[PDB]
Amino acid sequence: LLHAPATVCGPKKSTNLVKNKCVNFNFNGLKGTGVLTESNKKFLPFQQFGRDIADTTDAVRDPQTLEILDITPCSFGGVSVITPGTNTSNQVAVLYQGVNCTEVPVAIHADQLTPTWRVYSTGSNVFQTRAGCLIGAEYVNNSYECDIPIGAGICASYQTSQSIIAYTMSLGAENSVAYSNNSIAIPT
Amino acid sequence: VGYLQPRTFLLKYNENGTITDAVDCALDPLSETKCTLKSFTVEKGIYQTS
Amino acid sequence: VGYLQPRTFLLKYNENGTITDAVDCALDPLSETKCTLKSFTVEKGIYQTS
Amino acid sequence: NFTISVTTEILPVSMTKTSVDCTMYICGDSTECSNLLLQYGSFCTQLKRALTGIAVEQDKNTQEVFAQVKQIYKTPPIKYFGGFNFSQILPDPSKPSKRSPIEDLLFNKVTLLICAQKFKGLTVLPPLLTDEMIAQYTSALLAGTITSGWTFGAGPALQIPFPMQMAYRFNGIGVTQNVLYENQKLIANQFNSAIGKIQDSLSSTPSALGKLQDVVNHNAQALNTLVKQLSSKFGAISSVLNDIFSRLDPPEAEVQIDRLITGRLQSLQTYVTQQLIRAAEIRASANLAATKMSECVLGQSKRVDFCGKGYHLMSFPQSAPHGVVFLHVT
Amino acid sequence: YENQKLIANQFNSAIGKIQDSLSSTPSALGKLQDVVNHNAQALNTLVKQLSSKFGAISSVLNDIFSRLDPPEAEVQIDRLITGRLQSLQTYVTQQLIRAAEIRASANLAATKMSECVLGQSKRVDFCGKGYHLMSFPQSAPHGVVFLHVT
Ligand SMILES: *[C@@H]1O[C@H](CO)[C@@H](O[C@@H]2O[C@H](CO)[C@@H](O)[C@H](O)[C@H]2NC(C)=O)[C@H](O)[C@H]1NC(C)=O
Ligand SMILES: *[C@@H]1O[C@H](CO)[C@@H](O[C@@H]2O[C@H](CO)[C@@H](O)[C@H](O)[C@H]2NC(C)=O)[C@H](O)[C@H]1NC(C)=O
Ligand SMILES: *[C@@H]1O[C@H](CO)[C@@H](O)[C@H](O)[C@H]1NC(C)=O
Ligand SMILES: *[C@@H]1O[C@H](CO)[C@@H](O)[C@H](O)[C@H]1NC(C)=O
Ligand SMILES: *[C@@H]1O[C@H](CO)[C@@H](O)[C@H](O)[C@H]1NC(C)=O
Ligand SMILES: *[C@@H]1O[C@H](CO)[C@@H](O)[C@H](O)[C@H]1NC(C)=O
């Protein structure tokens, strides 16, 4: 089986080529799912199928031309729901962990993002934090005590026509002891 | 004339054994959080989702 | 003219995919340590080869 | 005659959080394996629940150690504390990041393509308290133990001069007050010179911070072993799931892939059950640091060989990556 | 001795408000509640895992032999036994982890029974927030509850 470039091969048919778009590929019998960018590694003439540490192919040679591509998986990350109690309100905020939302706020297409509640991308204004932007909350800047943690020192709450907000953590009220060199306070 | 589709539904039973309330996972993130905690009330907090 | 033997080697590849260095495994005990630790610069200490 | 010495001790407080994806590890880039894994039961939910419980406790250890003061204090604009030089431990406003002089050495000694090889759903979550507010908690313990003394750990904070607080630390050892006031000159010079000797001691070698480096080294090499378990075949004819389905029929792949799934699920159960061991040692060391930061710095300890090697006077905490560093004066 | 009446009345009023605090909300006893919910949930996942197929034809033991012949039922039933045997080793391991967590807290309660109750502990912020005075142990389901006077 496949260790070298093939020469026999069965029937099938050839169908164009696209780049920087999540498609399904069957390049010579290797199936998968990912995007095909442009690579710069120089293959030896007797080496075609590149590999890595995890024994997964990530560099292939287009059988028809001599272009060298790379295989990387499509986007994927976690989803969290920021909510108050059931008997308080019903609005939420979906947190997209570990993604830079410059392409996921587009969201709506012919069955792209797997969750079905992708309508929030056209809803409330997004706000980017260090752990991935959350959709469904607005960023006030005055300080409050932390009620629900999110990450990287951002804590949300339920401010009371009322919607949930996200702010910056406040460690406590600032105090300053009037230090001197002749001052003693004794409790009474 | 409606039309049915394959879905996951959480159903609540009473003492006699009659369905009194139901919810689905794939409609609302609030509904998904209800549908993943096995309850119709969820306490104020962050919850992991699929 | 030389004769080959069934052995085990450890090969290091550069960024161009070319074998620039290799180490034997049954030459001297330092080669056995490098063979069993899958490295080249072993630190000071006692080790536990085969 | 007497000498005043400054010794350090280094403790871990927390490790790195980790999140593992049920299916991109086992049946990644495939959809037919997602149906086969569903009938195995609840292994996947137990992994997520255990790892979420470990990741919550990482933010409880940090809040237990550093966040035991309610009001954030601040030092006065003047910095003449009776003849001692505290500029090495108090923060410098001239820096863009409000961090102290010694704390700058601790960051460069410890070093944290780390995510391009982690396409298999292995993700490190960020901590809740970032390195800025951690550096503000440990700049409020030093602003109360200098001005107020030990009284802010038991209610109201009461101001006291530092040249007089030191006369109460000697009185709790056994020597009277007059050993300090009659010798205030040379005692001050021993304290400043001992702090300056700490600065060269940290930069002499990189083997001093080995207790914190092994926290991140044990975790980083635990993931690299996990990403090379995919190369193991476990008795199957291949290590990639898109070759089993493309070369043989469905009635035969049900036993070929079942050998791969039950092996990759075993390799993930060994990984989590080693994190519970490591989390039970950090918590056994976070509770040791929380004991010292509640007893050694918020008061004077009478336990022999607990705070410092000798008779103890006070302590000064410093913030380190994934740990805390004390400066026990003796 | 110069303020015996004020001291006695202030301690008397302090014990009045402790009844409401333990009954104000359900999160006061969350530490002991987490002990009993952890064990009850661990038992439930063990029993519910009996109905999983583990890649076999069915999760019922008798119907395999009643329909499928004995020449090759061994490989069909080994897929079910190994899954159930792995589920017990997961359960018995997690009890060993949890027993070390209780033992690190059954020795902290065995310690706090000695300095706080039978004397004054001079370790600051150990038997209460402030200067410690005394303590009173009170029993609880699968635990102990202290009443520090500070
Ligand atoms: C007690 O010990 C101190 C510490 O060495 C002595 O202070 C030193 O004294 C010598 C000469 O008196 C000076 O050259 C040093 O510079 C001093 N040290 C420092 C850090 O300033 C002190 O003299 C000793 N006292 C007695 C009575 O012997
Ligand atoms: C305490 O000691 C430090 C030692 O560094 C002093 O910092 C020095 O201050 C002088 C004059 O202000 C400068 O010329 C030096 O360059 C400083 N040292 C360094 C390393 O920059 C500090 O001023 C002293 N503070 C007090 C109140 O005495
Ligand atoms: C549910 O209960 C209280 C009073 O019934 C209500 O005011 C509040 O919105 C809720 N409390 C929570 C979610 O903690
Ligand atoms: C997200 O991507 C945009 C463009 O792709 C870039 O300008 C921005 O800096 C990125 N976000 C972060 C936090 O780097
Ligand atoms: C907070 O936001 C408001 C509205 O954008 C703005 O007017 C104000 O200056 C901001 N304050 C700070 C401290 O950023
Ligand atoms: C106290 O401090 C002031 C200003 O900081 C100074 O003028 C005065 O001399 C000091 N007195 C003593 C006894 O240190």
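What you see of chain E is 917-1066, where the numbers are those given in Swiss-Prot.
Per the header of the entry, the method used was electron microscopy, 3.6 Å.
Here the Cβ of each residue, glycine as well, is placed from N, Cα and C on the backbone.
DSSP gives E:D950 (variant position) a helix state. A simple way to gauge crowding: the CB of E:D950 (variant position) has 10 other CB atoms within 10 angstroms, across all the protein chains here. According to Swiss-Prot, the natural variant E:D950 to N carries the following note: In strain: Delta/B.1.617.2, Mu/B.1.621.
Long-range Cβ proximity for E:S982 (variant position), meaning a same-chain Cβ under 8 A and a gap of 6 or more residues, is found for none. The note that Swiss-Prot attaches to the natural variant E:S982 to A is: In strain: Alpha/B.1.1.7.
According to its DSSP assignment, E:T1027 (variant position) is helical. One natural variant named in Swiss-Prot is E:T1027 to I, and its note says In strain: Gamma/P.1.
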Please give me the CB contact count at 10 A for E:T1027 (variant position), counting all chains in the structure.
12
Rounded to the nearest Å - Cα separation of E:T1027 (variant position) and E:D950 (variant position):
22
